[PDB]
Structures are given as C-alpha cells and as structure tokens.
There are 2 protein chains.
Amino acid sequence: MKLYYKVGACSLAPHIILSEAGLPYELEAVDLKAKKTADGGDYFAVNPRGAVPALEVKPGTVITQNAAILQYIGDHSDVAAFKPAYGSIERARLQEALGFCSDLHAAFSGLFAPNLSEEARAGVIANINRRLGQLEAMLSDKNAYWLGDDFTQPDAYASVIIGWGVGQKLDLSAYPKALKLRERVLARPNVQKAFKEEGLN
Amino acid sequence: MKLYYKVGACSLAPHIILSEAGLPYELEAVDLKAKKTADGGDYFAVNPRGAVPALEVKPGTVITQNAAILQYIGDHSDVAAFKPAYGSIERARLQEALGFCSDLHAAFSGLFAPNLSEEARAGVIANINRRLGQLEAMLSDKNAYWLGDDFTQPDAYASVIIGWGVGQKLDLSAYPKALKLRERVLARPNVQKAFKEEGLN
Ligand SMILES: N[C@H](CCC(=O)N[C@@H](CS)C(=O)NCC(=O)O)C(=O)O
Ligand SMILES: N[C@H](CCC(=O)N[C@@H](CS)C(=O)NCC(=O)O)C(=O)O
C-alpha cells in the first residue's frame, strides 16, 4: 500500500500505524501548496479533496480520510488492539477517539490559515485550549494509553496533533496526561522509524 | 438506547438511522446553550464535550461522535448495508464518506458562531461552497445513493448537512446530485418518522 503524505502533517498518524503494523508500504510526498505528486502529476487525481493522507490500497483504489485509513490499516494488520470487533464497545471507543481527533485537528488547522489576523488567531487559540482541555479530561491516569492498556490508532493521531502544538511553541504543560501520552508514543521504535522515514527528528 | 439530540442538528443523522434500523430507542432533547438535559441536569456529565449527538447504549455507557454512533447503530442492526465487514473496501468507503461529512460539518459550523462579522462569514461561505463542490464531485449519477445501490449512514448525515444550507436560504442549485440525494432521503418513510419525532416538517 502507498501512503500519500506531507512531512509532519496528519498523514504522520497512518504513517506510524503502517510502521507499527509491519505492513510493507510505500511513501509518496505531496507538494500540498501546488497539489502535485513527486513526479509532478496532479494530486487532485489521487484525492479530489486535495488533502493528505490518502492511501492507495491497490491500483485504482485510494482511500481518503484518517478515520477510514487508520481503520483499514488496522483491520488488515495482525494487531488485535487495532481491530476490535464492530462494535464491541471497544470499536465504538476507537471511533469516538478518532472522531474527537478530527475535532482537535479542526481546531489546530485554523492556526495555519493564510493572512491570519491576530484577533482571529486569539479565537483559534482559545478553541485549541478548549479542545486540549477536553482531550486531557478524556485521558485517564488509569490507562497506559488513551483507550486502555494497548496502543491504538488514536494514540498516534493525538500524538501528532499535540506535536503541532510543540512545533508552534505553544505551552502544553497544563495538559500533563496528553504530554505523557505523546512522550510514550514517541518512544516507540516503530514510531521513531516513521519519523525517520519523513526525515524528522 | 437513548439518543441525546437537539432539533435539526447533526444528531438528526443518528436519529434517522435509529428509525431506519427499527431499533427501539428513546429521545432526550438537550438545551445546548445552557448545556442541560430536559430534567435540568448537567449535560456535561453525559458528554463532557458538551455536544450532540450522544448515545446511551446502556446505563453507564455513552458513545459520542457521529462516526462512532452511526456505526454502532449499524453494527447492531440487521441492515447489511449499514454494517459492511471491516474493511472490506465497503467499510472503508463508509468511513471515508462519514469522515468527509465531518469536514462538511466543520465548514457549515462557522456559520453559527456568535458575533460573526460579514467578512468572516464570507470566508465561511467560500469554504462551504468548496466542501459542497467536493461532495457533488464525490457523488455519482451511476449510484442511487452516495455509496451505491443502498442507503447508508452517510446518506442521512449528508442530507442533514445540506438541510442546514436550505434552512440558511443558501443557493444549492449548482449541486444537483447533492439536492437529489437529499430529496431521496427525505422521501423515506423512516426519515419522515424521525423528523416528526423532532417536531419537524
Ligand atoms: N478530514 C481530514 C482532513 C485532512 C486534512 O485537512 N489534511 C490537511 C493536512 S493535516 C491537508 O492536506 N490540507 C490541505 C492543504 O493543506 O492544502 C482527514 O481525516 O483526512
Ligand atoms: N465531531 C462532531 C461534533 C458534534 C458537534 O459539534 N455537534 C454540534 C451540533 S451539530 C454541537 O452539539 N455543538 C455544541 C454547541 O452548539 O454548543 C461529532 O461527529 O459528534
């Protein structure tokens, strides 16, 4: 399978999950500004929404949307925690966390709009604080990872999102559970492998 | 199961799917402004995110997020189209459309922010047009419903979203596939039943 990505963007979550699944996969960096694949082709032909991630499962079949991609990868892995049975409450919990990651993403994405006024930015920041506060309340000191004992796809997604906060030099020290979750995720060898594959430290 | 909703909001999609599944269910209207249940209790205890929908599967187990709720309902129905096998490409397509419905929702939701300046509103409207253009391109004249021959959860979700456009007196006539999809969905007896249950025509 071939993952269309941009370094450090939300495609990093499926990149991580592909690495964790042990998945043979390939990687295609996308010029997101010009909407071009690496060979100069039109990325809109791959994803008409023009966003990453996209995952070519096989020639002619490209899945878009992080929730769909993350669960496709999981459902075709041998990692039981990545593929709970539909819906066992576990599947519902998996999808709820992924759904909430999309709420988190929507909040952070305002930060990256062009010609963002200071006033508009303040509103974005307040929303980010609110979403991060909600994430922190959702996480529990009783669980090693978001959903419990096992690392799952929303752990990778949450960690990338929190990563955008760090990269924007935002103070996340009031969200210690979220920071600890990301610390745990980044320590994983197959996570470090994915980072390395995007030329990231 | 008990669905927490607000009349006409995104909770209408799971309301519809509950009706279509034949599901026995109950309904709890939420004062979204004050974040209160009907008995005056604190809605944040039901959904700490403070949003609808939420679905009590049983006492003590409340699922939030439309993608999770819509698939939980489907997976516990007898409607095969609502529960493709994980991931058969059909499951991935289901989740991709639901993921995109969340992109659509995020665009429309800007329209309902308080103290929305005209200038800010123009930006929201341009995003809505872009998301609707993407939806229209995703739909195919070869398919009776979004994903093919069968009505599925994203049909209900898309129809509610387009409904917000109508209610805001927005011109959607440039999206004939989207309008036809909504027309088809609204004609369904179990959809009309759900509308009736929220006191809607
Ligand atoms: N609903 C999301 C949307 C993905 C998205 O907005 N991705 C961003 C990168 S994090 C993007 O490619 N934006 C388009 C752009 O930056 O030009 C999903 O889960 O796939
Ligand atoms: N990620 C969404 C978020 C749901 C959402 O934002 N719902 C709106 C209603 S359409 C809401 O209850 N907003 C809170 C409010 O209006 O105070 C989901 O799929 O459940």
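Structure determined by X-ray crystallography, 2.1 Å.
Cβ coordinates are placed from backbone N, Cα and C, and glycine is handled just like the others.
Here's what Swiss-Prot has on this protein:
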type    : residues                                                                            : note
BINDING : B:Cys10, B:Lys35, B:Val52, B:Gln65, B:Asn66, B:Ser102, B:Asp103, B:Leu104, B:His105 : glutathione binding site
DOMAIN  : B:1-81                                                                              : domain 'GST N-terminal'
DOMAIN  : B:87-201                                                                            : domain 'GST C-terminal'
MUTAGEN : B:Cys10 to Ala                                                                      : Strongly reduced affinity for glutathione. Reduces enzyme activity by about 50%
MUTAGEN : B:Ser11 to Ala                                                                      : Reduced activity
Query raised in the report: Where ligand 1 binds, which of the recorded positions B:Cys10, B:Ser11, B:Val52, B:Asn66, B:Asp103, B:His105 are close by, with Cβ under 6 Å?
Result: B:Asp103
Report summary line: CB-CB under 8 A to chain A: among recorded positions B:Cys10, B:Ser11, B:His105, passing residues in order are none
Query raised in the report: Among B:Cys10, B:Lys35, B:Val52, B:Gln65, B:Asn66, B:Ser102, B:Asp103, B:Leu104, B:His105, recorded glutathione binders, what is the largest CA to CA distance in Å?
Result: 24
Report task. Please determine which of the recorded positions listed here (B:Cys10, B:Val52) has the lowest count of neighbouring CB atoms within 10 Å. Result -> B:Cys10
Query raised in the report: B:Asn66 (glutathione binding site) has how many other Cβ neighbours within 10 Å of its own Cβ?
Result: 28
Report task. Let me know how many other Cβ atoms fall within 10 Å of the Cβ of B:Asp103 (glutathione binding site). Result -> 19
Query raised in the report: Are there any residues in the same chain, six or more apart in sequence, whose C-beta is under 8 angstroms from the C-beta of B:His105 (glutathione binding site), and if so which?
Result: B:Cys10, B:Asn66, B:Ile161
Report summary line: Taking only the CA atoms, the spacing between B:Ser11 (mutagenesis position) and B:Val52 (glutathione binding site), expressed in whole angstrom, is 6
